[PDB]
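Peer 1: Here's a structure for you.
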Amino acid sequence: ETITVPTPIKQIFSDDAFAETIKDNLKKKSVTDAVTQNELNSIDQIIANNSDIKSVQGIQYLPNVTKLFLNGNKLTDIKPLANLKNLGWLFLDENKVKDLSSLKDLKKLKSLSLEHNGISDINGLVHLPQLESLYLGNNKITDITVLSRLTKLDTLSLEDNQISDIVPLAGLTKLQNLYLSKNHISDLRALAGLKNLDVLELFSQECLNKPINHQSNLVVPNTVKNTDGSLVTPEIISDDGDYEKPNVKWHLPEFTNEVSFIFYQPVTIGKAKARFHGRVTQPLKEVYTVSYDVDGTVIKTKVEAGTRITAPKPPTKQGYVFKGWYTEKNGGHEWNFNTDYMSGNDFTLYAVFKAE
């Protein structure tokens, strides 16, 4: 990883955009100009944001780089970084970098920015417990279990992700700046002990409940909790709903597949002021009851409209032969379970028998 003769910049740095970056850093006239290892050793910092760079191949010949600004490029592989032992600041916003394993030996890294990279798996960050700043906004992260090992972070941005479980942050008492907006957070109890916060953002939380059946009189528990576990009063409720603590209630005379409510709660933690803001969405299934009548005795089961009915075990009446399930006791037509789907209303099916 060392050149032994003067070598043109373009020969080492194969990406045309990155070659111009080295030329400009060294104040050279052309990417064809020859450079020496002593000149490469002199590079402490590279600033090449928004420069259409696809590859940093060649950077492994720069042992003394401590600061690397590469926001807004087209990078995917970062393996050439693997042995830059003195790298302290790495900014890789707006790329497509997913293989964080190349970072595992960068033990002097103090600041890491990886926003807008499509990342979901951050487990590779376990090898960087010394990090002080971490920017992971605009990604697809759900599991932040690993962050309990990052006990040196004072700055953490996780905004615009898919996080619901923030329990791994509870012990990270060094945090001073914490950006968590645009996530799925409904329970702030994990934040209660972060007494050193100065800046906190908690806006636009989208919280999705598991679906329940639609009913005429609907009750859904309020699941939004402050740092002390207390319920956050809804800011506004859809469909003319009302808040009857601890439950939100609606009268829905006609079926609808969703209700929702928005919440707002001012929050103070340590010296930090924040606005806890978000929406809880409740999907609803339209279910009705099939009643099976067997000579006056009925069993009822609930079935979603538009789905197939599972036929019950047929009744066995001595001296007769079961013929089918009919829409009326005396008369009507027979229900065909393989092709007729549950209707949008309650109804009864009647067992009919015939003589031997």
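Residues displayed in chain A correspond, in order, to Swiss-Prot positions 36-391.
Every residue gets a Cβ built from N, Cα and C, even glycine.
Sharing the record's features from Swiss-Prot:
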type	residues	note
DOMAIN	241-330	domain 'LRRCT'
MUTAGEN	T332 to E	The B-repeat fragment (residues 31-392) no longer scatters host cell colonies, full-length protein reduces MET phosphorylation and downstream activity about 10-fold
MUTAGEN	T336 to Y	No effect on cell scattering by the B-repeat fragment (residues 31-392)
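I'm curious about the neighbourhood of these features; can you describe it?
Peer 2: Counting only same-chain residues six or more apart in sequence, none has a Cβ lying under 8 angstroms from the Cβ of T332 (mutagenesis position).
Annotation note: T336 (mutagenesis position) sits in a strand segment as assigned by DSSP. Under 8 Å, Cβ to Cβ, and six or more positions away along its own chain, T336 (mutagenesis position) finds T324, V325, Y327.
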